[PDB]
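Engineer: I have a structure I would like to understand better, so I am pasting it below and will then ask my questions one at a time.
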Amino acid sequence: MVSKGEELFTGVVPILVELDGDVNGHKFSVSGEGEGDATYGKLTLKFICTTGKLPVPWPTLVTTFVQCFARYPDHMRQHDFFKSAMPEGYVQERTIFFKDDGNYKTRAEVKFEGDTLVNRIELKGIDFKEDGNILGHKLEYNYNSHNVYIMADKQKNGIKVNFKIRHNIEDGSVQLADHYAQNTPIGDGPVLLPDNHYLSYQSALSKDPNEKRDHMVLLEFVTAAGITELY
Ligand SMILES: [Br-]
Ligand SMILES: [Br-]
Ligand SMILES: [Br-]
């Protein structure tokens, strides 16, 4: 049978993203809007910096900007923590360590407000080099494909996640961003605690030719894998 969480994602769902950020004292806010289609693992989102110029590169915020929209194959449905926590939601905590630079700490509350799936985020960045790849804006406006590794954390009724992002630097090198995370339900009800598996991501970044504010358009596809002889 289809669980209450799953049922909320059977069609296209509007998304609202709100972020308040402070990186080495540079304060900024971002709002985003778009839609998610969990059946296809598809996210289409446009983000605006509402405070002026974004003080870090857009690609460094991609991982922060709704894993409930991942496509879980039917055979892996019992491993979909994110949908099982809905509609009450879940809290994602991350630390993102930029190699030879600073770190972000993020807290995101992901929950429904009516028909809208909301991702409300606080981001704090410290210890950045004012002339490094992040504050010095040396990252290319593009994005590579990565796997995100998920394991159960029974003690916390949630999951622990880790992965490495490689951001292309303008000189042909790479800036590593090591992500460590936990996701835990907001509500007190049962959730699905998964076996080890991963999410496979691909992301494309673009610009709206009619948009004069600092912004990012994101197209992202996310599919669960790692757990699989009928043939
Ligand atoms: Br950028
Ligand atoms: Br891209
Ligand atoms: Br995560």
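Each residue's number is its place along the chain shown, starting with 1.
For all residues, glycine too, the Cβ spot is worked out from N, Cα and C.
So Swiss-Prot says this about it:
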MUTAGEN   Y143 to C (Swiss-Prot position 145)  In mut1.9; shifts fluorescence lifetime from 3.03 to 2.74 ns
MUTAGEN   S145 to P (Swiss-Prot position 147)  Increases fluorescence at warmer temperatures such as 37 degrees Celsius
MUTAGEN   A204 to K (Swiss-Prot position 206)  Abolishes the tendency to dimerize and leads to monomeric fluorescent proteins
MUTAGEN   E220 to G (Swiss-Prot position 222)  Suppresses the 399 nm excitation peak, leaving only the longer wavelength peak at 475 nm
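Map these features onto the structure and tell me what's around them.
Structural biologist: Counting every protein chain shown, the number of other Cβ atoms lying within 10 Å of the Cβ of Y143 (mutagenesis position) is 22. DSSP assigns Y143 (mutagenesis position) to coil in the three-state reduction, placing it in neither a helix nor a strand.
Long-range C-beta contacts of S145 (mutagenesis position), restricted to its own chain and to partners at least six residues apart, with a cutoff below 8 Å, comprise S200, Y201, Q202, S203.
Neighbour density for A204 (mutagenesis position): within 10 A of its CB lie 11 other CB atoms from the protein chains shown.
The Cβ of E220 (mutagenesis position) has 21 neighbouring Cβ atoms from other residues within 10 Å, across all protein chains displayed. Under the DSSP three-state reduction, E220 (mutagenesis position) is assigned to strand.
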